[PDB]
Amino acid sequence: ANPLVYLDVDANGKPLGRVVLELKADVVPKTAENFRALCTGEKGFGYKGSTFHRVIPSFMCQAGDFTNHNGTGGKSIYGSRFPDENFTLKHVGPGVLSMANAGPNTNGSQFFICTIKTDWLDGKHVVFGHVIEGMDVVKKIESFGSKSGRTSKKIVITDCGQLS
Ligand SMILES: NCCOCCNC(=O)[C@@H]1CCNC(=O)/C=C/C(=O)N2CCC[C@](Cc3ccccc3)(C2)C(=O)N[C@@H](Cc2ccco2)C(=O)NCc2ccccc2CC(=O)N1
């Protein structure tokens, strides 16, 4: 069955609640496994303690740069980067979980959660899951963003892992 993972998120130390994500291992197993392992921290690194560094209302909330905290860094469990697995799943609406990148075949650890349908990213970013619980928490994160993406509070993934 598809893995379920969680992000517990805070803003300036105040808990916002839990986001639960279903990872579509049935369609993108390699991309799902990378995210799952970065949630559990089992390789010795991952999302715990890192930030949503770029949050743009009516677009998406971006996170996963646990090395540089600014959209330039991150690393996968497969080495630094890994290729785009497929573009089967589309950016259909709020709650889509997809890989951030810097062009083709540059996936590492950065990811985003959409707050709208972002169809112009179809075929360019690998979609690999969806929010199943806690979209209200995603909307709280979104509320601390701005047009440039700079956040007005430090938004931290306080804890994360797999629900089994
Ligand atoms: N109309 C309503 C809504 O409208 C909104 C319209 N805006 C949209 O569509 C916008 C329009 C186009 N601007 C952008 O590409 C924004 C770029 C941006 O912020 N950099 C800041 C961080 C560094 C940069 C450049 C750099 C430097 C060093 C190393 C690698 C790269 C640039 C980057 O590129 N780092 C990746 C992250 C990443 C690196 C490695 C793995 O991951 C990044 O952030 N990629 C951008 C991105 C991330 C997640 C989802 C989508 C998108 C596309 C997007 O943001 N597209």
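Along the chain as shown, the residues are counted starting at 1.
Per deposition record, X-ray crystallography, 1.1 Å.
Quick reminder: no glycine exception, Cβ is built from N, Cα and C everywhere.
A strand conformation is recorded for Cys160 (mutagenesis position) in the three-state DSSP classification. Neighbour density for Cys160 (mutagenesis position): within 10 A of its CB lie 23 other CB atoms from the protein chains shown. Where Swiss-Prot documents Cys160 to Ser (Swiss-Prot position 203) as a mutagenesis experiment, the accompanying text is: Blocks Ca(2+)-induced mPTP opening and reduces hydrogen peroxide-induced cell death.
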